[PDB]
There are 2 protein chains.
Amino acid sequence: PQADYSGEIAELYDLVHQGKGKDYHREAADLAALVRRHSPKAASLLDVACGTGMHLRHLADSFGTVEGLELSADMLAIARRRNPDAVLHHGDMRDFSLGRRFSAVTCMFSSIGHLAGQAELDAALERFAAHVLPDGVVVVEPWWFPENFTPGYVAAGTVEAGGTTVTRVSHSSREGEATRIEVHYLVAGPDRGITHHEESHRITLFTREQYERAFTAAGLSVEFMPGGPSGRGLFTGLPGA
Amino acid sequence: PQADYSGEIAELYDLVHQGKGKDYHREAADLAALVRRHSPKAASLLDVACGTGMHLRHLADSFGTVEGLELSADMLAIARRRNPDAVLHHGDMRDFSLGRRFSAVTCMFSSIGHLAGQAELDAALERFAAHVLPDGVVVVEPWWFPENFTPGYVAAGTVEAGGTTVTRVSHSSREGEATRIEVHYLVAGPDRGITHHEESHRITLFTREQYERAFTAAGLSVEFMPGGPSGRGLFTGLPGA
Ligand SMILES: Cc1cn([C@H]2C[C@H](O)[C@@H](COP(=O)(O)OP(=O)(O)Oc3ccccc3)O2)c(=O)[nH]c1=O
Ligand SMILES: Cc1cn([C@H]2C[C@H](O)[C@@H](COP(=O)(O)OP(=O)(O)Oc3ccccc3)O2)c(=O)[nH]c1=O
Ligand SMILES: C[S@@+](CC[C@H](N)C(=O)[O-])C[C@H]1O[C@@H](n2cnc3c(N)ncnc32)[C@H](O)[C@@H]1O
Ligand SMILES: C[S@@+](CC[C@H](N)C(=O)[O-])C[C@H]1O[C@@H](n2cnc3c(N)ncnc32)[C@H](O)[C@@H]1O
């Protein structure tokens, strides 16, 4: 039903991804070490599709200035509360223009898969290049590629916090050149009873070559790293191709 | 939504109660030892609201003849497959008449709480007495009493079998003289995706005295045993009051 990271889905986001084991503190430390490898003097970072601003909160401990861009107002509201001294823009990775550049431009946890087709992917990569300093680095965490996607995958987990029990179950299928992921939730607590929610997303299965193509078209040199924080690896790009 | 143990709810019953830890083999052994305490020569047993026939399957190893009665055709279908050599009647605990008596008449796992009011409870207890041999025993596992019910209770568990993942979440609230239990399910598998189901039941909170009253009115001597297989204790009754 929803595909827009809104309402109760946005409110549940952080608890469910923490319950699944996601460690944004570690991921931010790793990201900052990776960035400083390619740009030793790096000072500022823009996190695109920053969601609830969990990486930004931790990256602020490593970078003098951090900033975000996010499409969903409800995600953004959470992010702004968590990062009250940073600028967080409501906008679209396909066409934003902030009039400034950063040491690092990051786009994490498969947000890039919400783009449809090579044209949107190239457009986003060009915007990321349009916002990186000449000595900086772009980091994009892809969705699954066709060559590593597992169709029929079922993930189920339950987490409890503050008196509330949340179960999240996903099923991922092949829909042409994308994954269809259906996600259902049961949210329960003594005072509120049980509520059911659902999300459904089409997330594009770009090949590695297609990602590399978008980096190249944007003037970035590209390298893929397998494994990565979420099993999908990580691409890094440097201006100067 | 449903309150009638039908369709997919009936199909999910055994897997969810097994995942929650219910051991019908142990409960049947205990029940047979309890019965033989009060009726050493006991030979036959009628399980009323026998559901999917899980106690009957195991009790058949202890009693020469076992038989069941169940209101829901879909539960009964499962029970009949599991117990192909026994007679399993489609009927109602409030008014059935089988024209024969048994060494033991059992009614397990709070099925008795599906009755509304003292009149139905007394009617069922009189039917149970109308089907027990003079030297036999009646065993009724109650629902919660007002004095031991915990309102706001949330139970969540996930079990996997045969490629299918099932999450069941319940919330129990006080509705006058009953509990309102709402139960939601998520059923997931690689081939079938995710489906959501729900049940809602009103289950009467009779006091211990009200149970004892129904046994007495039916000519049975009554004893309550705390704890029991499901935390609600157990009543046993003997003809001859
Ligand atoms: C398909 C798939 C999943 N997983 C692993 C990956 C993950 O550990 C788990 C699936 O969990 P779920 O909540 O559905 O997806 P995420 O955690 O990625 O969250 C997001 C969902 C959509 C957009 C972005 C992020 O199984 C794989 O290892 N291979 C696969 O092909
Ligand atoms: C209210 C309540 C529950 N529990 C325990 C009892 C149980 O271990 C758990 C609740 O699990 P759930 O699936 O909702 O109920 P059942 O397993 O009884 O199944 C049936 C439901 C309805 C009709 C018959 C049987 O919490 C308690 O200890 N006290 C309570 O007051
Ligand atoms: C899986 S979440 C990842 C959020 C965050 N980066 C993290 O690691 O938790 C995907 C995010 O992409 C955002 N998003 C989707 N399409 C977008 C677009 N065109 N521009 C900006 N953000 C977008 C969603 O609103 C959501 O916050
Ligand atoms: C919680 S289930 C217990 C089933 C079984 N005794 C067990 O231990 O698994 C409650 C059962 O009561 C049955 N039931 C409800 N009202 C009934 C009635 N009036 N007569 C007979 N069975 C009834 C339901 O159809 C269901 O099978």
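Residue numbering in chain A adheres to Swiss-Prot, whereby the residues present occupy positions 10-250 in order.
Quick reminder: no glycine exception, Cβ is built from N, Cα and C everywhere.
Swiss-Prot lists A:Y14, A:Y22, A:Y33, A:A58, A:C59, A:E79, A:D101, A:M102, A:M117 with the feature S-adenosyl-L-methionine binding site. A:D101 (S-adenosyl-L-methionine binding site) falls within neither a helix nor a strand when secondary structure is assigned with DSSP, and so counts as coil. Within 10 Å of the C-beta of A:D101 (S-adenosyl-L-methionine binding site) there are 15 other C-beta atoms, taking all protein chains into account.
Quoting Swiss-Prot on the mutagenesis of A:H123 to A or N: Strongly reduced activity. In the three-state DSSP classification, A:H123 (mutagenesis position) falls within a helix.
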Fewest-neighbour residue among binding-site residues, criterion Cβ within 10 Å, set A:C59, A:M117: A:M117
A:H123 (mutagenesis position) and A:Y14 (S-adenosyl-L-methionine binding site), distance between Cα atoms, whole Å: 12
Rounded inter-Cα distance in Å - A:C59 (S-adenosyl-L-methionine binding site), A:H123 (mutagenesis position): 13
Packing count at A:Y14 (S-adenosyl-L-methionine binding site) (other Cβ atoms within 10 Å of its Cβ): 23
Length of the line joining the Cα atoms of A:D101 (S-adenosyl-L-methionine binding site) and A:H123 (mutagenesis position), in Å: 11
